[PDB]
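One structure is given here, and the rest of the page talks about it.
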Amino acid sequence: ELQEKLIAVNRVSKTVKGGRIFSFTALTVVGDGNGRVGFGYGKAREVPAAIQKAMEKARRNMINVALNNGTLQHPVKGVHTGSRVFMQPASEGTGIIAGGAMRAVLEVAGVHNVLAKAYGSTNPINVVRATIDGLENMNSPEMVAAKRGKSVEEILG
Amino acid sequence: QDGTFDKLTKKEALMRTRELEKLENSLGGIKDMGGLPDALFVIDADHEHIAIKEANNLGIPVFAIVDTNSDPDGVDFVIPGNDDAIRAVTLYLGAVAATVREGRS
Amino acid sequence: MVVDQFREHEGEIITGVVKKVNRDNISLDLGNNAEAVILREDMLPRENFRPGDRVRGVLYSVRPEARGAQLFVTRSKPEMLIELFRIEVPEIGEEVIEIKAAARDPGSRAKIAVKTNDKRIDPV
Amino acid sequence: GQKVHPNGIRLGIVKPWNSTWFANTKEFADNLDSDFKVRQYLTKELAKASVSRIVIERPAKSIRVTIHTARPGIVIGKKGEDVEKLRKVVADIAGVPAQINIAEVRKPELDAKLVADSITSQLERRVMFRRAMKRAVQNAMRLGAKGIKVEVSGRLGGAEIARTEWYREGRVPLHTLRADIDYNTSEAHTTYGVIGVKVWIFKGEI
RNA sequence: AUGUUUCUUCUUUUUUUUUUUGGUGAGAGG
RNA sequence: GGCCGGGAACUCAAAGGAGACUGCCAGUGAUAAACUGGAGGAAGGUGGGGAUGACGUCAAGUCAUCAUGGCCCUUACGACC
RNA sequence: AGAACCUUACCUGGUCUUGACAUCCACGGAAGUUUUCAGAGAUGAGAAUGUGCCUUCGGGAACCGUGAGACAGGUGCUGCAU
């Protein structure tokens, strides 16, 4: 159903006059594997609650990408604050490789053929914002035949 | 309405009526609502901006009377009209009540 | 007064112990000297109850008859399906999801139609 | 130096004492002597019998012990012959006929003592102590007891440095003596130390 | 105005009950 | 010599409770909160006092109340006068 | 919450080392009881005599000795091992 896949764990603290209490920022991703992708932001005072509180936002953050034949459409820029990752096309290259801590994200969209390279600063947090944002402004050939040209079949040849 | 005094002291129960009444007028007659409705009507978006933010995240279509000073960044149905009148808002409320007269059958 | 206090149970899925099995009905003991009946038409076609078995069913009718059973319980009617979904699906008990219609072929197949006003919830 | 027992401040006003009988100062001794060392021998054998409280009420020239367990089937064992075996080893010790009251509880899992030695019965073999507690804590929460703050102590996780943490769920009265909350403690001595336990399970009010 | 040195950690797996109104004496029927 | 009768008024003796809450009055103040005067009362603003020591800091002390992992003595560091 | 012996764990000297105390193994002594002593006391050197109940009555629990012991004993250290 939601096809969970969980990745992140690292301490953050507060440093009060009592001391520094280790909160646990933990991230994951939720999706069908056939078009609906969207994640949640979670943290707690331990590990197993944070992966459970991140679930509810991921139920309401699923954003569709019009999965064409279980892959992308065309090379799009996933530039966001900290990472400038490209979404390189590979039309049934039959290779599922993306960035570190992006690979486990792009198992839940379902694809099997795409290339990537996380340009800039190697951060796991700007990935999951950008790897949906790269997927967001991406559009299948029908929608960008629905707007440009005003002749759907002529860009289709 | 029958008891509520003979189970503790009389001093306590006026705090309860303070708790009852101020949560009566502020929770309204909305206790028998369905919890999550299908639409919400907005009269003015200046300081009720938290609603049109919150009503947009669940995909619920919600309306808006706009005046000169507020922004359409978030509302769905921008309708013009001055938000400072007594009978005219009821003329708006009498207009929707004609629709809600069909909104029962 | 116990039946009045159990206004929910009079309509929801009451639980009884099978006291007696006849050809045409099953007598349930609900406790407190309350007896209910499941009629043959109110049973599922493949159910076999024994004296001492626990049975759930919807209290669909209360009759103030001077003789006989006063509490009529069904397992075959659509109300049994609706109330089982109300108990098993919190979102129906919280009125977030509404069951609009239910059609049933008892012990074989049913259909339920569900609606929600919250666009964030998939009712199915 | 913290944490006074809400037990000892509330004995008698809401909850009955763990011993009630009169004595003079002169016979304060011999009455006292019997109580400890046979409860020592009670806790040696009925450790696995899941017991909650042992109130010993011994009147002048008399003694009665109200044993409060939940599995008396292993206390009586078979045909109650083991109950007299509790009685033959106490009669020639205190010199007085000591009659035994095994007055049971219908509900074992809503008791302060049983949850304490629950983790202690499973501490010997290394368990993730959180889930071990969580199970009992949740069970005791849903079963009606409206408040629980539960403790473990020692060197948890095979640790070396000092560690203690508690799990709050519900109401905990320590400045309201009117309400009803119990507490117990046992220990776990093994090949790695003493790994201890406290609990504060809340029942109710007037 | 002054206040060494090398030293502190971090969270997702363990848990069966339940208890083995008799005697004696007389008469009579077959 | 309350010592000897008598008495159930009364101090004392000891129990279950009645008794206090900003309840009421007026000024002021945002119809609120609220301070404090007026009243009676045994007591007037948590009536005087005690008990209860939140999350936690000093990784504050104790192995010499007791428990207890390693360590060593175990013809001694253990035991007796 | 009270340092003459004690408490006392420190010191001098004189002492037993399976031991002040615990359970068990073989066997003995029954257990018990007053008193004369080398001696600072410890400990050790002795003399008179006794013997309740169950008796599966080829002896056993309550008490100590001598011998092997497993252990027993630890106010000896580590409070930053709990």
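Numbering of chain A is taken from Swiss-Prot, so the residues present carry the numbers 10-166, in order.
Placement of Cβ uses the backbone N, Cα and C atoms for every residue, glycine included.
What Swiss-Prot says about this one:
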type    : residues    : note
DOMAIN  : A:11-74     : domain 'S5 DRBM'
VARIANT : A:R20 to L  : In strain: SPCR9; spectinomycin resistant. Not a ram mutation
VARIANT : A:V21 to E  : In strain: SPCR7; spectinomycin resistant. Not a ram mutation
VARIANT : A:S22 to P  : In strain: SPCR13 and SPCR15; spectinomycin resistant. Not a ram mutation
VARIANT : A:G104 to R : In strain: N-660; suppresses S12 streptomycin dependence
VARIANT : A:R112 to S : In strain: NEA-319; neamycin resistant
VARIANT : A:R112 to L : In strain: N-421 and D-1023; suppresses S12 streptomycin-dependence
VARIANT : A:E151 to S : In strain: B
Among A:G104, A:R112, A:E151, which are recorded as variant positions, the nearest neighbour of A:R20 (variant position) by Cα: A:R112
Proximal residue to A:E151 (variant position) among variant positions A:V21, A:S22, A:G104, A:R112 (C-alpha distance): A:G104
Least surrounded among the variant positions, given as A:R20, A:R112, when other CB atoms within 10 Å are counted: A:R20
Assigned element (helix, strand, coil) containing A:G104 (variant position), judged by DSSP: strand
Inter-residue C-alpha distance, A:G104 (variant position) and A:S22 (variant position) (nearest angstrom): 40
Pairwise CA distance, A:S22 (variant position) versus A:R112 (variant position), rounded so that it is a whole Å: 28
Between A:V21 (variant position) and A:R112 (variant position), the C-alpha gap once rounded to whole angstrom: 24
Count of other CB atoms lying within 10 Å of the CB belonging to A:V21 (variant position): 11
Other C-beta atoms that fall within 10 angstroms of the C-beta of A:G104 (variant position): 11
